[PDB]
Amino acid sequence: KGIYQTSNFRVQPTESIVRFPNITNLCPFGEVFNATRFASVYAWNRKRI
Amino acid sequence: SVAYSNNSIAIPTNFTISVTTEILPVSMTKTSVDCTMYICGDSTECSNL
Ligand SMILES: *[C@@H]1O[C@H](CO)[C@@H](O[C@@H]2O[C@H](CO)[C@@H](O)[C@H](O)[C@H]2NC(C)=O)[C@H](O)[C@H]1NC(C)=O
Ligand SMILES: CCCCCCCCCCCCCCCCCC(=O)O
Ligand SMILES: *[C@@H]1O[C@H](CO)[C@@H](O)[C@H](O)[C@H]1NC(C)=O
C-alpha cells in the first residue's frame, strides 16, 4: 500500500521525415576516380567537391 | 575588567524584555530523477545499452 514513482510520460513519434538540400547533380566520380592523368605524390592534387 | 572584590556584589535594578530571532532550516526540495531520460533521453539504443 502506498504511492510509487514510475517512468515519466513518454510520447512516441508518429512519422519519420528527412530534410536534405535541393541537390540534383551527381558527384564527379568519373572526373576523380577515372581521371586520365593522376598527380605525383609530392604534388598531390586537391579538388573541391 | 569586572571590578572583582571579595565583599562586593553587583545587583541589577532594572530589566529589558528582549526578542531575538533564530532561523532554522527544516526541509529542502524533493527531487526525482528519471534515469532513462537523463542518460538516454528518447533513444532506444541507449536504453538497451
Ligand atoms: C527601567 O527601564 C525603563 C526602560 O528604559 C525605564 O522606563 C523609561 O523611563 C524614562 C524616564 O522615566 C522614560 O522617559 C521612558 O519613556 C521610559 N521607557 C519606557 C519604555 O517606558 C524606567 O524608568 C527604568 N526604571 C528605573 C527604576 O530605572
Ligand atoms: C567524386 C567524389 C565524391 C565525394 C563524396 C564524399 C562523401 C563520402 C562518401 C563515400 C564516397 C566514396 C565511397 C567509395 C566506395 C567504395 C565501394 C567499395 O567498397 O567497393
Ligand atoms: C573511364 O575513362 C575511360 C577513358 O576515357 C573510358 O573509356 C571509360 O568508359 C571511363 N569509365 C567510366 C566509368 O567513366
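Quick note: numbers on chain A are straight from Swiss-Prot, i.e. 310-358, in order.
Heads up, header says this was done by electron microscopy, 2.3 Å.
Any Cβ shown, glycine's included, is placed from N, Cα and C.
According to Swiss-Prot, the mutagenesis experiment A:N331 to Q carries the following note: Reduced viral infectivity. Just so you know, the Cβ of A:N331 (mutagenesis position) picks up 4 other Cβ atoms within 10 Å once every protein chain is counted.
The secondary structure of A:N343 (mutagenesis position), as reduced to three states from DSSP, is coil rather than helix or strand. Under 8 Å, Cβ to Cβ, and six or more positions away along its own chain, A:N343 (mutagenesis position) finds no residue. Swiss-Prot gives this note for the published mutagenesis A:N343 to Q: Reduced viral infectivity.
Counting only same-chain residues at least 6 apart in sequence, none has a Cβ under 8 Å from the Cβ of A:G339 (variant position). In Swiss-Prot, a natural variant is listed as A:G339 to H, annotated with the note In strain: Omicron/BA.2.75, Omicron/XBB.1.5, Omicron/EG.5.1.
Swiss-Prot gives this note for the natural variant A:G339 to D: In strain: Omicron/BA.1, Omicron/BA.2, Omicron/BA.2.12.1, Omicron/BA.4, Omicron/BA.5, Omicron/BQ.1.1.
Sequence-distant neighbours of A:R346 (variant position) (same chain, six or more apart, CB under 8 Å from its CB) are absent. For the naturally occurring variant A:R346 to K, Swiss-Prot gives the following note: In strain: Mu/B.1.621.
One natural variant named in Swiss-Prot is A:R346 to T, and its note says In strain: Omicron/BQ.1.1, Omicron/XBB.1.5, Omicron/EG.5.1.
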Fill in: Where the C-beta lies under 6 angstroms from ligand 3, the matching recorded positions among A:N331, A:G339, A:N343, A:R346
A:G339, A:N343
